[PDB]
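Down below is the structure, laid out as structure tokens.
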Amino acid sequence: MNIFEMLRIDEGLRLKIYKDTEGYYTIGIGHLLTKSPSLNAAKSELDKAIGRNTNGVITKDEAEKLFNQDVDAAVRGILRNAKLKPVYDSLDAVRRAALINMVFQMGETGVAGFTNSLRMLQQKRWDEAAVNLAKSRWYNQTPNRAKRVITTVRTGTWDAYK
Ligand SMILES: [Cl-]
Ligand SMILES: [Cl-]
């Protein structure tokens, strides 16, 4: 089990523009296209992202190419972030994956905002961090995915995905 497999379980694979839990135009492996109601604004973003005229449809390889870019961007955003970097440096490899999961899903800015949890992660206060992370919109909107991520953070094991 690794971050790629973990995220592919959490996000799925879809070759046709679709909407996410929030209502946004998404595609492939959790790749947010636009927060704009326009399906045409989505298709335009998508063709731009892919470099071709897609008509809102891509191949598995294209979704994988996007996924690879997004994981890389997630990792790099963590490492370039003053609030995020220290937490990550302090964690073991499983837990690191958890933070990358969150960052991919909610953005760097989003996660960086979880002030108290971040402080608990660093202090290696696992239970408390798990409890505090559950007190969020994230958790209330996508409870099963969130529980999985929270268990990973709390335990340092990959059970939830097994
Ligand atoms: Cl892109
Ligand atoms: Cl869910």
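Method of determination (from the header): X-ray crystallography, 2.0 Å.
Even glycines carry a Cβ here, placed using N, Cα and C.
Annotation comment: Swiss-Prot describes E11 (among others) as active site, proton donor/acceptor, evidence class experimental evidence. Under the DSSP three-state reduction, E11 (mutagenesis position) is assigned to helix.
For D20 (mutagenesis position), other Cβ atoms within 10 Å of its Cβ number 15. The feature active site, proton donor/acceptor is assigned by Swiss-Prot to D20 (among others), with experimental evidence given as support.
The C-beta environment of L32 (substrate binding site), restricted to residues of the same chain at least 6 apart in sequence and closer than 8 Å, consists of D20, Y24, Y25, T26. In this structure, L32 (substrate binding site) is part of a beta strand by DSSP. Summarising the annotation, Swiss-Prot assigns substrate binding site to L32, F104, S117, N132.
What Swiss-Prot says about the mutagenesis result for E11 to N is this: Loss of 84% of enzymatic activity.
Residues near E11 (mutagenesis position) in space but far in sequence (CB under 8 A, at least 6 apart, same chain), listed by position: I29, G30. Where Swiss-Prot documents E11 to A, F, H, M or N as a mutagenesis experiment, the accompanying text is: Complete loss of enzymatic activity.
In Swiss-Prot, a published mutagenesis experiment is listed as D20 to E or Q, annotated Loss of 99% of enzymatic activity.
In Swiss-Prot, a mutagenesis experiment is listed as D20 to A, N, S or T, annotated with the note Complete loss of enzymatic activity.
The DSSP secondary structure for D20 (mutagenesis position) is coil. Experimental mutagenesis at this site is recorded by Swiss-Prot as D20 to C, annotated: Nearly no effet on specific enzymatic activity.
Under mutagenesis, Swiss-Prot gives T26 to H with this note: Facilitates transglycosylation more effectively than hydrolysis; covalently bound substrate. Every protein chain considered, the tally of other Cβ atoms within 10 Å of the Cβ of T26 (mutagenesis position) stands at 21.
What Swiss-Prot notes for the published mutagenesis of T26 to E is this: Complete loss of activity at neutral pH; covalently bound substrate. Under DSSP, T26 (mutagenesis position) is assigned to a strand (E or B) in the three-state scheme.
The note that Swiss-Prot attaches to the published mutagenesis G30 to A is: Almost complete loss of enzymatic activity.
Under its mutagenesis entries, Swiss-Prot includes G30 to F with the note: Almost complete loss of enzymatic activity. The enzyme is destabilized by 1.5 kcal/mol.
Secondary structure at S117 (mutagenesis position), taken from DSSP and collapsed to helix, strand or coil, is helix. Sequence-distant contacts (6 or more apart, same chain, Cβ under 8 Å) of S117 (mutagenesis position) comprise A129, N132, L133. Annotation of the published mutagenesis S117 to F in Swiss-Prot: 10-fold decrease in enzymatic activity; the original residue is retained in the structure shown.
Under its mutagenesis entries, Swiss-Prot includes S117 to V with the note: 50-fold decrease in enzymatic activity.
According to Swiss-Prot, the experimentally introduced change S117 to I is described as follows: 500-fold decrease in enzymatic activity.
Here Swiss-Prot describes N132 to I as a published mutagenesis experiment; the accompanying note says: 5-fold decrease in enzymatic activity. Around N132 (mutagenesis position), taking its Cβ as the centre, 19 other Cβ atoms fall within 10 Å, counting all chains.
When secondary structure is read from DSSP and collapsed to three states, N132 (mutagenesis position) falls in the helix class.
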